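Asker: Quick one: this structure, given as structure tokens, is what I'll be asking you about.
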Amino acid sequence: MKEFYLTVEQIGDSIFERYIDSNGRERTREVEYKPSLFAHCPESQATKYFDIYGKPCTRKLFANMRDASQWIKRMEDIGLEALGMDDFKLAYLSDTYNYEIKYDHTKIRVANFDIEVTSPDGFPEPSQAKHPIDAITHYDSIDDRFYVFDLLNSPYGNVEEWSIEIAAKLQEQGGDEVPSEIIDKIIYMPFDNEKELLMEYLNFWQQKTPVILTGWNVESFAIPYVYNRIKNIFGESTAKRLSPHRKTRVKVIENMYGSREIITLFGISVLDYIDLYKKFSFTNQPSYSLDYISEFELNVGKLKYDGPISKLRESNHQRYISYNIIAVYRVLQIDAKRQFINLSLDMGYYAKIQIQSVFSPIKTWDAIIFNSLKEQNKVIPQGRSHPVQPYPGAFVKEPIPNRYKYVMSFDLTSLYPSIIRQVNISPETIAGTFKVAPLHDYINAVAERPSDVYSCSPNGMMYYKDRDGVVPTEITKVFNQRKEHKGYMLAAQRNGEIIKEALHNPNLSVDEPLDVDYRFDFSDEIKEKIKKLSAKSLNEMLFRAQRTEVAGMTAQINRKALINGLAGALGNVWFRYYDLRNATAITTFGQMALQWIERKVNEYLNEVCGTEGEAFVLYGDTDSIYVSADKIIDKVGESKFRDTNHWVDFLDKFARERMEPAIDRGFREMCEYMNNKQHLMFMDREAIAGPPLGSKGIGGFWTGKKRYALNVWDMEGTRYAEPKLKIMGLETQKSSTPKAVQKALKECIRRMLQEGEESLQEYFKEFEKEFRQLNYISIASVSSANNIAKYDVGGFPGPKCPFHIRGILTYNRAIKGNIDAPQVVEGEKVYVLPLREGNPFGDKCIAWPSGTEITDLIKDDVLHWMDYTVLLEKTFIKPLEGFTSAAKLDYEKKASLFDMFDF
DNA sequence: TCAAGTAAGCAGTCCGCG
DNA sequence: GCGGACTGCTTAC
Ligand SMILES: O=c1ccn([C@H]2C[C@H](O)[C@@H](COP(=O)(O)NP(=O)(O)OP(=O)(O)O)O2)c(=O)[nH]1
Ligand SMILES: [Ca+2]
Ligand SMILES: [Ca+2]
Ligand SMILES: [Ca+2]
Ligand SMILES: [Ca+2]
Ligand SMILES: [Ca+2]
Ligand SMILES: [Ca+2]
Ligand SMILES: [Ca+2]
């Protein structure tokens, strides 16, 4: 096999690399890597190295990395550019792996671990590590085993060994229900004392040294705690054995309102799953506890136990260990679904960076672009300092708040990356500037043509057309990968809908799910077999189709995130290729394109309808337009359609055969007007929306910018078995909105869009009557809580104190003096409830850590004083009033003359 | 919330608005 | 009581 790196580090003048050799063996080596950097040289001096602008450079080979770093300093002292890759390990990787890396995940040791620490005096601070580690479960991907290290004797209690037989039993048998499929994969090791436990763990670590280290909150808790605990018991040298190169560093992570410490283990790539999840999942959760996320992702019930966690080991050590093992498995289950580790490896090896650098788009793109240029013997420029400056972004049309019955939307393919490609926007393709007219003049095609020679953006920038810039070139490669995976995602999505349809008529029989690749549209043969399958088999296929779709979603959406991140990076001062001229060339072209096509679509449709100045485009945001199709439907006549699907087909055909060609013509003209290098503005139909044929549903409504709801029948070629609500921006979509309220508001919207005003009124009246029965957690608001200290005037709300912060201060007084009560963590999220006047908490609201039950110390009192009236009005009635006034409907039946008596 | 970008919504505080 | 200036938080893209 071809070799590939596992990890790389710079330690002084040595590169330390762990890698898989040509025989598939893990190896380590120390290399005295001599780096090269570059300086501009005279035209005379013959060279093969040129900077991205075509100016000649001399290569400087240094005796060692320290010399190179020092030279960079002196070059700054002199005031001259020091060119080349200043991150020496990236240059090392580029030299050592000068080919497209193909990696084998089966050779990469991926470790997933979790520890337990009993603490009777509150949260056990990793930086202190004053409490024994009493459990470690460590899963190894190469062995496919869970290694369980269990402390039987501690100052906080001596316990009996964990029993695998009881662990396997159902909760109803008194067991812990450790999943049967991992029972045989557990290697259990009890220990007489903590020193023994930790010494054995370190020996185990040495034999099975993680390459990728993951788990839940491992970077902020598990790793620093293990490191600091071993340091406290044995000393520094022993704790550094967690690093294969025996090198560690405390890293201070700074944010706006403080800082925290983590331990960097040289020679290990830490990918904390909570951070992977936050970056790659595209969710915003009310809580990020493993329990909450597992339930959300996997639909597994929370891990139940009696009493506080600080008494769990002593009271039920059996459950204690089982839950430690289950916690490790949950992360594995989430990754089996989401595949973020696979994604991270793909991206890391593609860019040739330390795997953990995938968290940084800037680092990722710096490496991709460096490797690309190096292949042509080109030399990258030095990074410079820039002051942070605001710059303009996308255009969003102000909609007329209203109901909108029939709607067709259209969307540009991967807009920002397409603009970069079309215009040829790159650091080295800048050709000059032209005199800009007001954006309106370009939108209306009355401005003078910018250039007869170069490719232009309406921000005034011109670009070369003779060759592609490196940014367009590299962005295209990733865009093409993204396209492939999106293809698989949509096929799986369409396949899912085929199965749902079949599920309307499941056969009475015993059979098996078909063995198929869900990434490709089902053939006619497969469809026929599906129509004969049992519900059991069909549901299994649906689950599998949906898992395939999730895998495709992960692969496609995060590759899109990467290329969009490059457009954004051009506007970040730490990016080597930072340039507001290029960042704004993109955004400004975007504004023109959206409004240009709005005009063209309006023009086209007015022509087809034979009307004048009518506004068909009702809304647009960045790269999408929403078109009223009422007149198109009315041209045929609603009474002439057989069913809902009939007009959906009709609108689909009209969009594809009439509107898209017109849109294409419009954008080709714009391309020529801007003299762009390549036409890549591809705007296809996205959604077809409307009420069910013959219903009183309103189809859709807008309340304002970034706030709307549509009843969609077809999305990007997926014809739904059942209509799907597309709701953007509304309270149903916000993590701050109480869970039960999201649900209720969503049902109100469904009724508005699908059934009509009377159905809406029926549901509202019922929710209003019954909501007081809802679990307090389901009706609590949620909010991140920052700057708590700023607003704490020992210990009451200071001036301008935010509502949720006030709740926290209320909570803090109510639990003061209590060492064991759960503390609100700065920067985390809290549940928030309003309190009725005269309550014993002495304030109008209380807040506690999200994803948790409020402590029994005050639960009863909170429940008794909860202000249901305020809650309802603020979280439900206000938003609903917004929806209904926009849609021009009433959520409460207004009086009429008919109310004048039945008999 | 360490880690690419801007636009823009709504809750809430403070306080004017005769 | 509503709206502006402002902070805080959260989405859409
Ligand atoms: O996180 C984002 C999302 C979007 N954008 C910009 C770039 C993107 O091209 C544009 C439109 O975003 P979409 O959600 O429409 N996705 P995009 O058009 O990039 O690809 P596609 O529409 O094909 O999914 O908005 C960002 O800069 N950052
Ligand atoms: Ca735990
Ligand atoms: Ca790849
Ligand atoms: Ca798009
Ligand atoms: Ca998309
Ligand atoms: Ca059937
Ligand atoms: Ca869009
Ligand atoms: Ca207001």
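Looks like X-ray crystallography, 2.0 Å, at least that's what the header says.
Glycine is treated like the rest: Cβ placed from N, Cα and C.
Sequence annotations record features per position, and here Swiss-Prot assigns Mg(2+) 4 binding site to A:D411, A:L412, A:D623. Residues or ranges marked as Mg(2+) 3 binding site in Swiss-Prot (evidence: experimental evidence): A:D411, A:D623. The substrate binding site annotation in Swiss-Prot covers A:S414, A:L415, A:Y416, A:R482, A:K560. Quoted from Swiss-Prot, the note on the mutagenesis of A:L415 to M is: No effect on base selectivity. Looking at Swiss-Prot, the entry for mutagenesis of A:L415 to A or G says: Decreases base selectivity by several hundred fold. In Swiss-Prot, a mutagenesis experiment is listed as A:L415 to G or F, annotated with the note Increased misinsertion, increased mismatch extension and inefficient proofreading. The note that Swiss-Prot attaches to the published mutagenesis A:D621 to A is: Drastic decrease in the efficiency of incorporation of dGMP. A:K706 to A appears in Swiss-Prot as a published mutagenesis result, with the remark: Almost complete loss of polymerase activity. Mutagenesis annotation in Swiss-Prot: A:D714 to A, described as Complete loss of viral replication; the structure shown retains the original residue.
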Asker: Roughly how wide, in whole Å, is the group A:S414, A:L415, A:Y416, A:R482, A:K560 that binds substrate, by largest Cα to Cα distance?
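Answerer: This binding site's residues have a maximal Cα-Cα distance of 14 Å.
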Asker: Can you give me the residues near the recorded substrate site, meaning same chain, not A:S414, A:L415, A:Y416, A:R482, A:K560 themselves, Cβ no more than 8 Å from the center of the site's Cβ atoms?
Answerer: A:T413, A:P417, A:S418, A:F479, A:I563, A:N564
Asker: Filter the candidate list A:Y416, A:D621, A:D623 of recorded positions, keeping only entries whose CB is under 6 Å from an atom of ligand 4.
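Answerer: Checking each Cβ against ligand 4, the ones under 6 Å are A:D623.
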Asker: Report, in whole Å, the straight Cα-to-Cα distance of A:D411 (Mg(2+) 4 binding site) from A:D714 (mutagenesis position).
Answerer: 14
Asker: For A:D623 (Mg(2+) 4 binding site) and A:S414 (substrate binding site), what Cα-Cα distance in Å is obtained after rounding to a whole number?
Answerer: 9
Asker: For the recorded Mg(2+) 4 site formed by A:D411, A:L412, A:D623, name the remaining residues of the chain with Cβ within 8 Å of the site's Cβ center, in chain order.
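Answerer: Apart from A:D411, A:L412, A:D623, the close residues are A:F410, A:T413, A:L415, A:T622, A:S624, A:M683.
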Asker: Per residue, counting other C-beta atoms within 10 angstroms of the C-beta, which of the binding-site residues A:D411, A:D623 reaches the highest number?
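Answerer: That would be A:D623, with the highest Cβ count within 10 Å.
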Asker: Among all protein chains shown, how many Cβ atoms are found within 10 Å of the Cβ of A:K706 (mutagenesis position), not counting that one?
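Answerer: Within a 10 Å radius of the Cβ of A:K706 (mutagenesis position) lie 13 other Cβ atoms.
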Asker: Taking 10 A as the limit, how many CB atoms besides its own sit near the CB of A:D714 (mutagenesis position)?
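Answerer: There are 22 such Cβ atoms around A:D714 (mutagenesis position).
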Asker: Counting all other Cβ atoms within 10 Å across every protein chain shown, which of the recorded positions A:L415, A:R482, A:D621 scores highest?
Answerer: A:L415
Asker: Can you tell me whether DSSP puts A:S414 (substrate binding site) in helix, strand or coil?
Answerer: coil
Asker: So if I draw a 10 Å sphere around the Cβ of A:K560 (substrate binding site), how many other Cβ atoms end up inside it?
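Answerer: Taking all protein chains shown, A:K560 (substrate binding site) has 19 Cβ neighbours within 10 Å.
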Asker: Have a look at the recorded positions A:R482, A:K560, A:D621, A:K706 and say which one has the shortest Cα distance to A:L412 (Mg(2+) 4 binding site).
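Answerer: Result for A:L412 (Mg(2+) 4 binding site): the nearest of the recorded positions is A:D621.
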Asker: Using A:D621 (mutagenesis position) as the reference point, find which of the binding-site residues A:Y416, A:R482, A:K560 has the shortest Cα-to-Cα distance to it.
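Answerer: Spatially nearest to A:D621 (mutagenesis position) by Cα position is A:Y416.
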Asker: In the three-state scheme derived from DSSP, which category covers A:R482 (substrate binding site)?
Answerer: helix
Asker: Taking the Cβ of A:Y416 (substrate binding site) as reference, which residues of that chain separated by at least 6 in sequence fall under 8 Å from it?
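Answerer: Expected: A:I563, A:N564, A:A567, A:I586, A:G590.
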Asker: Determine, from DSSP, whether A:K706 (mutagenesis position) sits in helix, strand or coil.
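Answerer: Assignment for A:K706 (mutagenesis position) reads coil.
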Asker: Identify which of the following recorded positions, namely A:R482, A:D621, A:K706, A:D714, place a Cβ less than 6 Å away from any atom of ligand 1, and list them by sequence position.
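Answerer: Near the molecule: none at all.
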